[PDB]
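Asks: Structure in structure tokens, see below.
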Amino acid sequence: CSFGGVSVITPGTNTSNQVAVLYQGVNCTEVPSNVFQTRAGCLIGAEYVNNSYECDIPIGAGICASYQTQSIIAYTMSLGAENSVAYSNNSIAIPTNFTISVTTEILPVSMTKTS
Amino acid sequence: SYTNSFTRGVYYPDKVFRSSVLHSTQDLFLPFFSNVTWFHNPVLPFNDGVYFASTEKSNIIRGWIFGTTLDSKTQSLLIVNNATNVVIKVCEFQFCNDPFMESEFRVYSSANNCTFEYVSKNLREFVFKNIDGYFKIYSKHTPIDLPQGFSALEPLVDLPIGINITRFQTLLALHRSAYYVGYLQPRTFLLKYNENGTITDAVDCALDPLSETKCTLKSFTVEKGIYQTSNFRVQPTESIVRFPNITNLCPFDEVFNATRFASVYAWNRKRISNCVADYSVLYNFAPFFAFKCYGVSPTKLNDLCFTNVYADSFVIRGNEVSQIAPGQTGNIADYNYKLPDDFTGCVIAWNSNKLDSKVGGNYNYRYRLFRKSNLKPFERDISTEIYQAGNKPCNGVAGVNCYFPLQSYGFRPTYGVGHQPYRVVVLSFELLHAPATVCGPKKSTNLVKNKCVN
Amino acid sequence: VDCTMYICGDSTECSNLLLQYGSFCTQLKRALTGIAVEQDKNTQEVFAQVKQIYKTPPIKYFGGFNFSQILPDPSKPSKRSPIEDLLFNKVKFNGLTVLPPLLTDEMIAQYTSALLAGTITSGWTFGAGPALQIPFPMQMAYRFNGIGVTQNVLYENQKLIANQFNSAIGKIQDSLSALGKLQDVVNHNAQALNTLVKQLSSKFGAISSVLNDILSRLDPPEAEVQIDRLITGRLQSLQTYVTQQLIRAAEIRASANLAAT
Amino acid sequence: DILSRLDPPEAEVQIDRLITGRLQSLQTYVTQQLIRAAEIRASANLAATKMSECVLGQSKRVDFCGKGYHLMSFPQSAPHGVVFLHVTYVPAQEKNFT
Amino acid sequence: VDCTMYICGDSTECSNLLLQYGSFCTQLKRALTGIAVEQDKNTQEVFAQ
Amino acid sequence: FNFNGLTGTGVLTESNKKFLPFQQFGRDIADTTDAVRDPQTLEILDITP
Ligand SMILES: *[C@@H]1O[C@H](CO)[C@@H](O[C@@H]2O[C@H](CO)[C@@H](O)[C@H](O)[C@H]2NC(C)=O)[C@H](O)[C@H]1NC(C)=O
Ligand SMILES: *[C@@H]1O[C@H](CO)[C@@H](O[C@@H]2O[C@H](CO)[C@@H](O)[C@H](O)[C@H]2NC(C)=O)[C@H](O)[C@H]1NC(C)=O
Ligand SMILES: *[C@@H]1O[C@H](CO)[C@@H](O[C@@H]2O[C@H](CO)[C@@H](O)[C@H](O)[C@H]2NC(C)=O)[C@H](O)[C@H]1NC(C)=O
Ligand SMILES: *[C@@H]1O[C@H](CO)[C@@H](O[C@@H]2O[C@H](CO)[C@@H](O)[C@H](O)[C@H]2NC(C)=O)[C@H](O)[C@H]1NC(C)=O
Ligand SMILES: *[C@@H]1O[C@H](CO)[C@@H](O[C@@H]2O[C@H](CO)[C@@H](O)[C@H](O)[C@H]2NC(C)=O)[C@H](O)[C@H]1NC(C)=O
Ligand SMILES: *[C@@H]1O[C@H](CO)[C@@H](O)[C@H](O)[C@H]1NC(C)=O
Ligand SMILES: *[C@@H]1O[C@H](CO)[C@@H](O)[C@H](O)[C@H]1NC(C)=O
Ligand SMILES: *[C@@H]1O[C@H](CO)[C@@H](O)[C@H](O)[C@H]1NC(C)=O
Ligand SMILES: *[C@@H]1O[C@H](CO)[C@@H](O)[C@H](O)[C@H]1NC(C)=O
Ligand SMILES: *[C@@H]1O[C@H](CO)[C@@H](O)[C@H](O)[C@H]1NC(C)=O
Ligand SMILES: *[C@@H]1O[C@H](CO)[C@@H](O)[C@H](O)[C@H]1NC(C)=O
Ligand SMILES: *[C@@H]1O[C@H](CO)[C@@H](O)[C@H](O)[C@H]1NC(C)=O
Ligand SMILES: *[C@@H]1O[C@H](CO)[C@@H](O)[C@H](O)[C@H]1NC(C)=O
């Protein structure tokens, strides 16, 4: 007999109080507007789109959610801009200038000692 | 009319001070955004606590009445407040059906056996509940259709009364020269305390999915993301049972209408073992004059399972049917048929005229009159030797002080009830050591499909 | 694993008894969730190391080197190389739930095909900035220089090195048509899930293993003590499951850190 | 409270149940600290390795000392951790040639 | 370890009652075997170069 | 100490908390008693281990 977790998707209480709900691996005919079927369950309260954005809130199986277009919407995730390299059999590209960059990396080293 | 509460009926669940601590509590509250009846009067139910708000600068509400019967012959609570202060009182009253110079108090006309005494625009809120014989009141008076806001209510009284309540009424000050009624339900909230220790906000943990997230995280501010808060569980409907057909029927059918029964001194013993026994044909027949079911109840015969069943059958007089019982005495118990002191079956007997009586006398039925020593439980004698009551042997010849031991019943149809023949069938159940035998039919049954079911 | 359906299994007498043990289910859900989130992080750190999705030119021909067995083949399930097809072709009970990965296999294939296009058309320049094109024969000459071999040795033997490379790649499919390091992970977890289920038929010192049995035929005061023995034994099994998942999760993370490096 | 409202013969059983339960709590706690301490130890080993190879020298390891071509790094102290400031060389503004 | 010999120590009453706890003695053996095989793998990969 | 039912051990010191005029004792986060009110003198005292 059907059963599964229930998760709540929120843009943050400092943005809005709208919410969508995912019923994990529940068929959309056995749940009891905007109902969207994903391989992870049924998503209700989120408008599905065709465009593709950067992932914000990960849902699963390639589906993410975002607060953009306001109620709350869904969409697929984009791996990143597309670019063709201008390859040929006698062409080269060489830089004529440069920049110096600085980046951070953070690593933990210890915990509190308990007894 | 009805109105919509907003966040009302929140009271301090207990003592215990506290600081900045998003504490979670379970208790009897008025749910947020609830459906509260409106009154501008009749006896109302209680069922579990009461929310009571009102609005008015003057004082129209002049006490309440509580209890189970709201009448005399039993004790009740009465709360009044004149221009002095609140007066709790618990007596047996006699209330006016319409209770209400400047003279007043025409509410009751009796105050017997008092077990408690005490003496001493605008929004006046109250919360009433009654738990383990304690009648609690919370209240607060805050100056300004109700508005919108949050305010926690503090304990007012502590009353060790013991009183039961199922209904109550209200009292109003008439003109001679507006209130709310909610009820409480078991809910869970997440309460926010300030540094002074007061409740400043709350979350109803059984309303909006966002509130369930707040309650699980123990916060009133949730950061953007996705949170697992609970679970979905489909529930089964109906109870489908499905047992086999039937097959046999344990032939009680022929034991009860056999065309001849035996004399009481030579009774019968049928032992049905391999059976599905349906005692409903017995119980729902009911022409019976006696039915004494001793060890087990006449209703639970269709849910047990024994190893053996022994059914006896004989014909006796009417005023001897009472000797068929565990622990008895008489010519029938001692010499003919004795039931043990630990009997676990059940005797069933019915009248047998028109099939046993005979105009002229039916001497086919006999019984034993003289025996040297009483019988044993479930023993049977068929001896025809001549009893000897004297001191001389008679060599199997009747005469003086030597009697024939088997006398006869002379059943005629123009007898009196209590001398007419009766057919008796005593049943006896036992479970020796065999791990299956006769037991009744399960009961109803059916089927369905494509549905989550039990 | 839903702790309530494992331990009690749709039984209200048992469900209320779970309230006397405190927050054990809170620990169980967090322990398994905390290591489930890392599993998607492990795959992002290995494959999502490129910002752009690079494509190769249609004229698949690089100084004589034949890369058609490692590049996507526009005529297959989804979009795998002929060699990846060998790699993928060779390899609701009572609460025990399996969650899907965040990245699908189609999404991983698209990360790996972008890495392949970058290293063939742009060498090692796309990993330090913009992708800079350079012909492939010249990339291989640089790579010989980096190991101590002069560049003229490649240019005068270009045909030999291309023939040797092309045969060497073609031998890979024979060796695949191996993967025990992947099959062991699937088998070890499957055996742990099966063992967890089988501990639901132990008495743990009770008269029966079935909760709808004990309480029904016995005596409530006694049924409560025996049901608590079943709860304790099944909780210990479930806690053992979680401890071993944390110990195994560290081994998968250690491997994923090496694969990312 | 057990003793206050119960005889010893039965109080030993009730206290033994609580002892077993709370002793299980300690075993759970200590087992997780050992598993979690191995993870912070692996992180401290990585931080010590970068301290040697990114700060006390110049590395050719790709992406080990930041994004770009490693020039130098400067350490900073953080509470229970370390922060690396990675200085890299990034080319810009390419032109194509034959 | 030989599970039965530690817990019961060759006693037929205890060992028959021990069966009522399922297969804990199979898990103990698998766990010890899995780490005892890696001890030779660890040495083999350091020196057989 | 015992304060009308509240049984415990610790050092009693003058507090700086302010209870509501119906509350007897306070608890800290994790629900352990850390302050009481003396029934006779009506003063709040902290309880330290
Ligand atoms: C070097 O030349 C190549 C073409 O051989 C340029 O790539 C072209 O760039 C334009 C402008 O972005 C695109 O519209 C064309 O589609 C590209 N052609 C190909 C075949 O991809 C490249 O931008 C040039 N580099 C510089 C610095 O100018
Ligand atoms: C390399 O890049 C830098 C900018 O990052 C150029 O320096 C700038 O040059 C412009 C004039 O073209 C000046 O107005 C700016 O003040 C310079 N910036 C700085 C920070 O000095 C530099 O000229 C570039 N080199 C070439 C050859 O184009
Ligand atoms: C015991 O036997 C009598 C007769 O032997 C049964 O009477 C029968 O009743 C049914 C129901 O009306 C009739 O169809 C039959 O014709 C009757 N029998 C005769 C011979 O006519 C009586 O029903 C039997 N007892 C039970 C409980 O069935
Ligand atoms: C690169 O190798 C592939 C094989 O891996 C070559 O494809 C084969 O080409 C021959 C000749 O046309 C066919 O008989 C085979 O059926 C092809 N195999 C497949 C799987 O299609 C391909 O021709 C080679 N490329 C170059 C440029 O030589
Ligand atoms: C270097 O070795 C390779 C073999 O590894 C030689 O190439 C082979 O030469 C034989 C004999 O001419 C041919 O039959 C093979 O077909 C060649 N193999 C390949 C893959 O081309 C090569 O000749 C050697 N170079 C020198 C200078 O001796
Ligand atoms: C959060 O709220 C603050 C005000 O309290 C505001 O300044 C800030 O922009 C908000 N953040 C977002 C992401 O909306
Ligand atoms: C849900 O059930 C319907 C049939 O009632 C089926 O057509 C549909 O594919 C199911 N959905 C999923 C996600 O399995
Ligand atoms: C998305 O595009 C498909 C065709 O590729 C179309 O059938 C569908 O209606 C579109 N969805 C929306 C929300 O417009
Ligand atoms: C409250 O419920 C009653 C039915 O019991 C309904 O008639 C009434 O409209 C409801 N009130 C509100 C405010 O929804
Ligand atoms: C107030 O009411 C109580 C209860 O009837 C009564 O005992 C008391 O005398 C009243 N006070 C005055 C001033 O009438
Ligand atoms: C209650 O009052 C009745 C008279 O009305 C009396 O008979 C009875 O004894 C009283 N009960 C008590 C407990 O005083
Ligand atoms: C209240 O009524 C219940 C029955 O509804 C009864 O069992 C109980 O004893 C009563 N309580 C008191 C204090 O009389
Ligand atoms: C209590 O808090 C209020 C603010 O909500 C503040 O105005 C008041 O001064 C405080 N009083 C005390 C004793 O902390």
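Residues 736-826, 854-939, 944-1027, in that order, are what chain C shows, numbered as in Swiss-Prot.
Method reported for this entry: electron microscopy, 2.8 Å.
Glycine too: its Cβ is placed from the backbone N, Cα and C atoms.
In case it helps, Swiss-Prot gives these features for our protein:
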- C:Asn856 to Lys: In strain: Omicron/BA.1 (VARIANT)
- C:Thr859 to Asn: In strain: Lambda/C.37 (VARIANT)
- C:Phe888 to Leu: In strain: Eta/B.1.525 (VARIANT)
- C:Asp950 to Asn: In strain: Delta/B.1.617.2, Mu/B.1.621 (VARIANT)
- C:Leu981 to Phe: In strain: Omicron/BA.1 (VARIANT)
- C:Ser982 to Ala: In strain: Alpha/B.1.1.7 (VARIANT)
- C:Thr1027 to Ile: In strain: Gamma/P.1 (VARIANT)
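Situate these features within the shown structure.
Replies: Residue environment of C:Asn856 (variant position) contains 15 other Cβ atoms, counted within 10 Å of its Cβ in all protein chains.
Mapped onto three states, the DSSP output places C:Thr859 (variant position) in coil.
Around C:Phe888 (variant position), a 10 Å sphere centred on its CB holds 22 further CB atoms from the protein chains shown.
Less than 8 angstroms from the CB of C:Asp950 (variant position) sits no same-chain residue that is six or more residues away.
A sphere of 10 angstroms centred on the C-beta of C:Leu981 (variant position) encloses 19 other C-beta atoms. DSSP gives C:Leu981 (variant position) a coil state; it is part of no helix or strand.
Just so you know, the Cβ of C:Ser982 (variant position) picks up 11 other Cβ atoms within 10 Å once every protein chain is counted.
Listed in sequence order, the same-chain residues six or more apart from C:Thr1027 (variant position) with CB atoms under 8 A from its CB number zero; the list is none.
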Asks: Under DSSP, is C:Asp950 (variant position) helix, strand or coil?
Replies: helix
Asks: Of C:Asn856, C:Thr859, C:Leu981, C:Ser982, which is closest to C:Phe888 (variant position) if I measure between C-alpha atoms? They're all variant positions.
Replies: C:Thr859
Asks: Do me a favour and check the Cα-Cα span between C:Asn856 (variant position) and C:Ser982 (variant position); whole Å is fine.
Replies: 22
Asks: In Å, rounded, how far does the Cα of C:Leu981 (variant position) sit from the Cα of C:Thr859 (variant position)?
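Replies: That comes out at 28 Å between the alpha carbons.
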Asks: Could you tell me the C-alpha distance between C:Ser982 (variant position) and C:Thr859 (variant position) in angstrom, no decimals?
Replies: 30
